[PDB]
Amino acid sequence: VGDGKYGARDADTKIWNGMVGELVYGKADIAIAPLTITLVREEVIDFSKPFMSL
Amino acid sequence: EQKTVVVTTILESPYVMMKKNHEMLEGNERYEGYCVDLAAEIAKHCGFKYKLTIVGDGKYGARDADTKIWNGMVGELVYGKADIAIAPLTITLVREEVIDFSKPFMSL
Amino acid sequence: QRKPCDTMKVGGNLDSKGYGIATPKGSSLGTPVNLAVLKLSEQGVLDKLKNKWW
Amino acid sequence: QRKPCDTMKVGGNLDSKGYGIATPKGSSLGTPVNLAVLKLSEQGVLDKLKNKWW
Ligand SMILES: N[C@@H](CCC(=O)O)C(=O)O
Ligand SMILES: N[C@@H](CCC(=O)O)C(=O)O
């Protein structure tokens, strides 16, 4: 990932930074990372059933 | 029109239990428990009415060996007897073959 | 949690699995039910009810 | 769990969440990836992998 951030929705500019942004804007086809399931991320990407709990 | 959705479940403490006044109560009021509160919350968020129903054979079960006839809580949904299931139903590969599951709400 | 407490657990867990809300395949209830489950897990209502009933 | 082992953990988990493989909402692989992750979880390959690196 170009800038080393897991990333989230920005400061109400509604641009996405980091890996989520790289997915939403079509920079890569699939993420394989410790990306935590959250209700805002489910808005724009699909998650499998979890592989680990923490 | 709002359908009263056919909820299916199974009695088990403390998930779903007959309230000790069940001889003197009617409707969903006979049922209380963790899964009944969860069903109430889910319906209140989705905004529909619901009617509780109980599994026929009392089993979670699977598809029968060498026949693959579904039964139990899975069978009721596979044959379309009910709309939604809210029960201590463990997520498994065979059950994911035929029915969809939410994200997991509890771990064990 | 309940009397007579004549019996006790031993050892650690052999595995880990999850429960979930289940729906007939592809029905229009599935996705709003999933979003409701996510929101309730983010609000912590499931934990309050867990304390309530255990 | 690995050298220098000089910190100390305090407290338990305050919540529970999980990770998942995630993809743009633009591709069919969301089902076979789910089936793959379930197969790996049931075959115990996650336990072999967890007991390889922790
Ligand atoms: N796995 C976490 C990393 C950051 C954290 O929550 O500690 C995530 O996807 O957000
Ligand atoms: N949660 C289990 C109950 C029965 C069991 O495996 O002990 C299931 O859905 O099958």
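The numbering of chain A matches Swiss-Prot: 466-519, in order.
For all residues, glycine too, the Cβ spot is worked out from N, Cα and C.
In three-state terms derived from DSSP, A:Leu504 (mutagenesis position) belongs to neither a helical nor a strand segment and is classed as coil. The 10 Å shell around the Cβ of A:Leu504 (mutagenesis position) contains 12 further Cβ atoms across the protein chains shown. Looking at Swiss-Prot, the entry for mutagenesis of A:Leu504 to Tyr says: Promotes dimerization. Strongly reduced desensitization.
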